[PDB]
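Structure first, then comments.
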Amino acid sequence: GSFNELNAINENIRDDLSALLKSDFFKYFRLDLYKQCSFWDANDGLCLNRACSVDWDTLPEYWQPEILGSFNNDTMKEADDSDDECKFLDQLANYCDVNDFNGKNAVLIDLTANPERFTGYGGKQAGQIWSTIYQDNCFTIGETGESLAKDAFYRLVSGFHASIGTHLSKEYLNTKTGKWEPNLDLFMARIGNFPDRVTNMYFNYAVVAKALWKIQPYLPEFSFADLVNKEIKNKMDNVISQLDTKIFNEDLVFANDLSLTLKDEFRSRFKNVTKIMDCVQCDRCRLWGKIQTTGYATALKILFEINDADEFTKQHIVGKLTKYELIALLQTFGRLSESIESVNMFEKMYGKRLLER
Ligand SMILES: Cc1cc2nc3c(=O)[nH]c(=O)nc-3n(C[C@H](O)[C@H](O)[C@H](O)COP(=O)(O)OP(=O)(O)OC[C@H]3O[C@@H](n4cnc5c(N)ncnc54)[C@H](O)[C@@H]3O)c2cc1C
Ligand SMILES: CCN1C(=O)CCC1=O
């Protein structure tokens with residue numbers, strides 16, 4: 001039912017969204033190569049005894065997890081204090097220091113050259129990080145909406161977890177031919193045989209779509225004279241304008257039910273998630289983890305704040321988002337759009353699977 005509608009919406013915007021995310025404005029993401037993990041050392045501390053790999057001795061050295069999850073340094077660019085990602089959307093048409101972008105070794109990564117895919121990352125470390133995230137699902141008891149908050153937090157994490165599982169299944173490395181291709185059996189093992197994980201990805205899709213729909217009317221211009229950035233903002237509006245659905249009438253994140261205390265806690269909770277991404281040993285995994293956790297935190301900030309705000313406050317909320325956050329939000333939407341498409345694609349592979357049996 002709900003899948004049918006969100007799926008139809010996705011069919012319409014899938015290619016335009018993908019095109020938009022490849023643009024110069026959206027293709028880069030600021031990442032601090034410096035990692036500050038509390039649970040352990042992620043700066044120089046390596047992961048031994050395959051504590052960070054999924055269940056490689058018989059495969060070439062260039063297909064080891066450490067390589068599959070490594071960055072492509074050739075596309076990366078230097079990130080200075082003048083980097084627009086640190087600026088408020090209001091400023092587009094110091095800054096990095098003001099908005100707390102205090103990275104010791106920040107760089108701009110080319111997301112087109114560093115896609116989310118199977119990297120072989122996993123084992124005990126990946127398991128510990130996921131468990132820690134699900135376990136930190138705690139809110140002040142007695143607060144109005146405590147159970148709703150715990151349910152929403154869980155669903156967002158689960159949909160995030162599922163989107164990653166879907167991507168590593170869709171873009172899997174065949175160790176025989178050495179080509180990246182869909183792996184149906186893995187998809188079934190990570191997503192297909194667990195219906196609720198698919199539901200949670202649709203939930204996340206609706207949450208992010210709603211945040212984008214809500215801010216669209218208040219997005220400031222990207223530039224006045226620059227034709228390139230001008231057309232970019234136009235293409236963004238064209239995508240968002242097609243997201244309208246009555247599903248948005250639903251209070252997906254219980255914005256109307258959660259107390260102000262729970263909202264801050266909820267927001268603070270996702271901040272901790274973004275932070276534990278620094279413990280992820282796999283570079284590409286950490287990058288996309290940072291992108292998506294930030295995207296979800298941004299969707300939450302938007303939905304919680306725009307809910308009961310007057311028009312003057314709406315333009316303020318949207319205008320103070322940083323380019324960094326907007327990139328995170330749209331790239332996260334792009335991963336969810338791709339995840340739903342992958343589910344559709346796999347359903348067809350499944351069909352032609354049982355037919356060949
Ligand atoms: C932030 C982060 C980013 C990552 N990015 C990548 C990546 O880009 N590419 C790549 O190959 N690997 C990536 N990984 C690894 C990947 O998520 C898996 O942990 C991995 O493939 C090994 O899988 P597994 O079966 O051991 O456990 P997982 O499949 O992670 O399972 C963890 C446990 O959680 C449960 N679980 C699984 N999915 C869900 C869900 N959606 N909802 C509720 N429970 C679930 C399982 O039953 C199991 O108990 C990342 C890990 C983290 C922590
Ligand atoms: C009782 C311990 N606990 C919390 O405090 C939140 C999640 C959890 O299991």
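Heads up, residue numbers simply count up from 1 along the chain you see.
Method on record in the header is X-ray crystallography, 1.9 Å.
Keep in mind that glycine also has a Cβ here, set from the backbone N, Cα and C atoms.
Quoting Swiss-Prot on the mutagenesis of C52 to A (Swiss-Prot position 105): Loss of activity. For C52 (mutagenesis position), the same-chain residues lying six or more positions away in sequence with a CB closer than 8 A to its CB are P65, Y121, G122, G123, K124, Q125, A126, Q281, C282.
The 10 Å shell around the Cβ of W130 (FAD binding site) contains 16 further Cβ atoms across the protein chains shown. Annotated FAD binding site per Swiss-Prot: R117, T119, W130, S158, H161, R190, in sequence order.
Mutagenesis annotation in Swiss-Prot: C138 to A (Swiss-Prot position 208), described as No effect; the structure shown retains the original residue. Taking Cβ-Cβ distances under 8 Å and a sequence separation of 6 or more, the neighbours of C138 (mutagenesis position) in its chain are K150, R269.
Around the Cβ of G159 (mutagenesis position), the same chain contributes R197, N200, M201, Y202, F203, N204, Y205, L336, each under 8 angstroms and 6 or more positions distant in sequence. Under its mutagenesis entries, Swiss-Prot includes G159 to S (Swiss-Prot position 229) with the note: In ERO1-1; induces defective folding of disulfide proteins.
Annotation note: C279 (mutagenesis position) sits in a helical segment as assigned by DSSP. According to Swiss-Prot, the experimentally introduced change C279 to A (Swiss-Prot position 349) is described as follows: Does not affect activity but increases by twofold the amount of protein found in mixed disulfide with PDI1 or MPD2.
Among the mutagenesis results in Swiss-Prot, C282 to A (Swiss-Prot position 352) has the note: Loss of activity. Prevents its reoxidation thereby blocking its function. The residue drawn here is the original one.
Marked as active site, nucleophile by Swiss-Prot on the basis of experimental evidence: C282.
According to Swiss-Prot, the active site annotation covers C285. A helical conformation is recorded for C285 (active site) in the three-state DSSP classification.
The maximum pairwise C-alpha distance among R117, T119, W130, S158, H161, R190, the residues recorded as binding FAD, is 20 Å. Gap of 13 unmodelled residues flanked by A93 and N94; Cα separation 17 Å.
Taking a Cβ cut-off of under 6 Å from any atom of ligand 2, the recorded positions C52, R117, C138, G159, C285 reduce to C138. Distance noted between the C-alpha atoms of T119 (FAD binding site) and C285 (active site) is 8 Å. A helical conformation is recorded for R190 (FAD binding site) in the three-state DSSP classification.
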